[PDB]
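Below: the structure, in structure tokens.
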Amino acid sequence: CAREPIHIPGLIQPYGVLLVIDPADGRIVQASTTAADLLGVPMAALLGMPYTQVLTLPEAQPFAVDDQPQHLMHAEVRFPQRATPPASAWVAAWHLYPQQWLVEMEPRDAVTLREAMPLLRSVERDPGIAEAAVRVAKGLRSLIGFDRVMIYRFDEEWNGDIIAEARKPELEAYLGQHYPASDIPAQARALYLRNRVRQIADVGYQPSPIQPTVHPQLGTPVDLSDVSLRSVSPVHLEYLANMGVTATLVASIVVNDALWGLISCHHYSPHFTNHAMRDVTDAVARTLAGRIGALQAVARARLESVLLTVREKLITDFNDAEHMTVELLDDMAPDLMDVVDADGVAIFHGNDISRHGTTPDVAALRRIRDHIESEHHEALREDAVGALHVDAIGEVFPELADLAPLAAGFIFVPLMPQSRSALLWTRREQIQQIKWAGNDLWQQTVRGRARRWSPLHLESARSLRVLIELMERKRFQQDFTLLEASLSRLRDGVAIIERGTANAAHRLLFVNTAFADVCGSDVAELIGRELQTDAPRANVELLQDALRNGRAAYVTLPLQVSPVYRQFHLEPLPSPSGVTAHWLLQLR
Amino acid sequence: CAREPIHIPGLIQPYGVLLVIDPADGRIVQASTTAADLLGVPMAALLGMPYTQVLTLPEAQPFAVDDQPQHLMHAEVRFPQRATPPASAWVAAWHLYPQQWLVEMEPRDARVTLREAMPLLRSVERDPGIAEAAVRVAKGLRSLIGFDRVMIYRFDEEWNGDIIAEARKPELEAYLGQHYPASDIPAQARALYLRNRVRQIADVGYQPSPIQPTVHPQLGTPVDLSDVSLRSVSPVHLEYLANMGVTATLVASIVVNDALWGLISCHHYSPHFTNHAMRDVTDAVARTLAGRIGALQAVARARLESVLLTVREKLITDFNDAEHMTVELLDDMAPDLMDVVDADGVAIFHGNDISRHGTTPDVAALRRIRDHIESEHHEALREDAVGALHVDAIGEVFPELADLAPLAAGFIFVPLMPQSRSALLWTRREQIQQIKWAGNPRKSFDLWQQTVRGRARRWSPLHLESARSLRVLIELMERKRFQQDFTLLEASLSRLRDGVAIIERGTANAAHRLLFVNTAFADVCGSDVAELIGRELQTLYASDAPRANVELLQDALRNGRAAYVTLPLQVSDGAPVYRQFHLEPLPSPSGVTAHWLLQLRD
Ligand SMILES: */C=C/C1=C(C)C(=O)N/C1=C\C1=NC(=C\c2[nH]c(/C=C3\NC(=O)C(C=C)=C3C)c(C)c2CCC(=O)O)/C(CCC(=O)O)=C1C
Ligand SMILES: */C=C/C1=C(C)C(=O)N/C1=C\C1=NC(=C\c2[nH]c(/C=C3\NC(=O)C(C=C)=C3C)c(C)c2CCC(=O)O)/C(CCC(=O)O)=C1C
């Protein structure tokens, strides 16, 4: 239903009056039916008439707008065309666009902003959100006389929850009450980011329409997006009626230029909150929004700084010991779980796992790792940022439906199906209990949903992929040396030849003890020397052919002995190009 | 100096009146000398008298406070002791604490004032960047309130303030750009500015009327004015404002993420009183300036962090993609590697090798820095540093590398470890600063203009955590190196004719299993390479094998020594195969046998 315009209804809340003027001539092109009564001229002659003639404004004047449409705040207005029509003092404001303008007027009515000030310095300097959230609810319920004031905090999915609420001693609270995202469509949520503070004076009013529905010259309906005399959606009107309420004032809590929440208000008797008190509620909205976003900042900072202290202790201790013992890992578990605030963690290293804290069993961890690195969930890896994470496992991996009491959520590094070394942090099932609006009262329990993964705790995880490469390097570093030592404790005398790209000749890469001794010259002086160190012309030709063509050769040939003829077994080593790049040489 | 007490001066600015009441009855325990004149009754009988006697407060009343001390805003007050005491409208406010209270009163004055302020507060809430709004305040506030000079004093890291915005008269000279010492506003004062947001000196060099009972007659404690706006400021500051000429101040506090980001300092060279409605309009503009900038600081921060990660991850991917580090691979990495840290130069190292991109010192100079960093005397530096090592001025940290400053005056060196082989060095070249000072109980005026050489653009913490977030590219570089060398050698040992296999030693609950096995070894058993990897060494030999012979084999496995024994193999078909097991203990850093090489020939 979010498909409704609302910004272009063609109807005005009766309480005030609207007049759309052409900026060329200054003549009223469009006017609401409530205008003809206020001003001294019926709809017929009121239309096409120059605005100056019909209404007078002393404080400020409308003007020519280039591109940025400015607005003129609520100022004194008088009706010279009528002989005594001052049912109340009339105050008018302007919406000055480049194509056309819009003037809106409403009564003045009724120790105001100076009386608000204590409450704004009250919140300003104070801790946590709830404390400020209630300081509003309570402080606002006292300043503007409302029967129910509440703070409607939005979440990730756009489902609102009433965190703070100040009602009458009688009545029942909607505190704790969760509501659908659908109760406030995206369409509307936009308007309460433009047109900050909204007011429905009387629910079930008579909507007085803008008589020339479309612009007589432009052929376009009037955009009330910025107009505060806006006729709200009938979908919501019947909804407020079915909730009882006859009046509503909804302030927007815009934190770091985004809709964090609303200060929704309920008056069960009809009530008009004049432009003055309407701007007082905006002061308390922005003031709350203020140190909410500054409190969000303090928390953020404090956490970032202690998360790095942990992170770097891990980095150091990890790079320190060259031998990942079972004891090493248990000195790392209190801290590895903390840098991400997980309840469990499982360190993998090829068919091996090291479980710490509250993590599923050895076999279950393998079932998750198998299912993650899966071909159908290869799109998941593609889309994820630096690592993969779930808030509810039951959705992402339907096969792993269960496993939720231990791993309902997790973070997984590497994003790549690199295998060998991997890491998995896990937050177990955290059963929620959503007190609905009624999808009167209902109480759905959410199973399988773990504590939502913090982005602070998510970039700190990506800021650890260096411990996966640290793990992986240290593995190859040990295996290479194991094999180097191996080939060095051989009797067959072997050496590795790196192919020269015709820019250089075929030099030596690796050489074992048994090879360096048969020449006489030790290991250090043979590394980096050409294989071309008398011999038969036909025989060396066979040797160089395999070096040329990049093939194999076995030829008995004389050495440089202090003649030592030794058989040369040359084996081309596999290459990613297939093109021979290295050659193993054994001699027995 | 920062050790001066203030907050309990025992003196009041003459312009107003103070009265400390005991909350048990309502009796004035302490009173300022300026009270006896305005209240009527002299100091003698005014003391110990129920406040109810001079009470003429209609608007609101004081009350019993539990723990959180609330305040009552400026409301109408009168004096019933005298038939026409002043000819000026008097207004009083309250500071209600749980132990005692405090009532302060001052004139109402003239020049609706808040409704007229609203446009300007709307205009900043919309304004971009910190600066554009900082001037909207300075200019908008200078017009609203008649101050001869309004300025926005932004604190820098050290607590040295800089006047970023300033709205003065057409005459007089600007302090715009003027940097000041942190010492000019001690930490003890900076605290009070965070409690009392709006502050004013009506006349510099006033007669300070003291609170006659200096200490509480019951408590025995001096009055903590703090929250009291009639507070007598420090004489250290009074002589300072006098030496700057000024006769009146009005200093608002810009408190951003409940921390002192700045002040809206004001100067009136003629004496000036700022009323109750006035004082609070400047607070509204200070709650907005603090607000809009704290949220603008957030937007910027977020936008930068998110585009810093886009770069970071492009590097990560492209780096892990190609398995051989070509010079062109490094040529497309340079625009982005320099960006993720916003350095002017970068030098990628890989064992006596360097790849310089942008504005980095010469190949030889980079080696002189790398040598000096990994130095034994500067091993303490690596110990203390966070994830990586960084300098803002090289000339201090490495005095030997005094020069090199026009290219590498600052840098981020990583790995922190003297791991060598692979390393990375980002560098910001010399950025000659020009700090326009106030002067160096001062005589101020003179803008001294110190020039700072060898100091590069200060290293951003956003650019510092995005630097630690690249440490994985040194380990990526390093793994890929060993990954290639190991595999080169694995392929080597695999294309062997002797028939060799590596045995990983077992323990108390683990037997001796096989780590690596070649094709010449896997064929003599028959069973291919893949089945034998992980196979226990005790499987390999037959179950008919000589008791004395296997004992010799297991002895070398036990004691961790060498053995050479001809023994029968586990023959799949049933063909007797007896090869001479050459078992060589492989060198270990402990010396304790960890692995074994098993050659076979007999
Ligand atoms: C089409 C879907 C809708 C459902 C379902 C529903 O309940 N409302 C729907 C649409 C509209 N809601 C609009 C505005 C709106 N809705 C709320 C919701 C609540 N307010 C409350 O006080 C409580 C509980 C105490 C709830 C659940 C509010 C506060 C508002 C803004 C109110 C205002 O205008 O003052 C809306 C927009 C209409 C418009 O403004 O033109 C639509 C279409
Ligand atoms: C003991 C150290 C001090 C030196 C030296 C000095 O010059 N002042 C010292 C002490 C105090 N300063 C206090 C307040 C204060 N200082 C400043 C700084 C400036 N004011 C300016 O106009 C300029 C440049 C034009 C600068 C750099 C300000 C703005 C303030 C606050 C003014 C006020 O609102 O009163 C101070 C605290 C006194 C108090 O309020 O009790 C001390 C001790």
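Residue numbering for chain B follows Swiss-Prot, covering 13-123, 127-455, 471-632 in order.
The deposited model was determined using X-ray crystallography, 3.9 Å.
Just so it is clear, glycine is given a Cβ too, placed from its N, Cα and C backbone atoms.
The following features are taken from Swiss-Prot:
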- B:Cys13: biliverdin IXalpha binding site (BINDING)
- B:13-118: domain 'PAS 1' (DOMAIN)
- B:515-590: domain 'PAS 2' (DOMAIN)
- B:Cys13 to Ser: Loss of photo-inducible Pr-Pfr conversion; protein still binds pigment. No difference in growth in host, increased callose deposits, increased xanthan production, increased sliding and swimming mobility (MUTAGEN)
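Chain tracing stops at B:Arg123 and picks up again at B:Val127, leaving 3 residues unmodelled; the C-alpha atoms of these two are 9 Å apart. The Cβ of B:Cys13 (mutagenesis position) lies under 8 Å from the Cβ of B:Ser198, B:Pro201, B:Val251, each on the same chain and at least six residues away in sequence. Spanning 15 unmodelled residues, the distance from B:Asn455 to B:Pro471 taken between Cα atoms equals 11 Å. Look at the domain 'PAS 2' (B:515-590): DSSP puts its residues at 38 helix, 11 strand, 27 coil.
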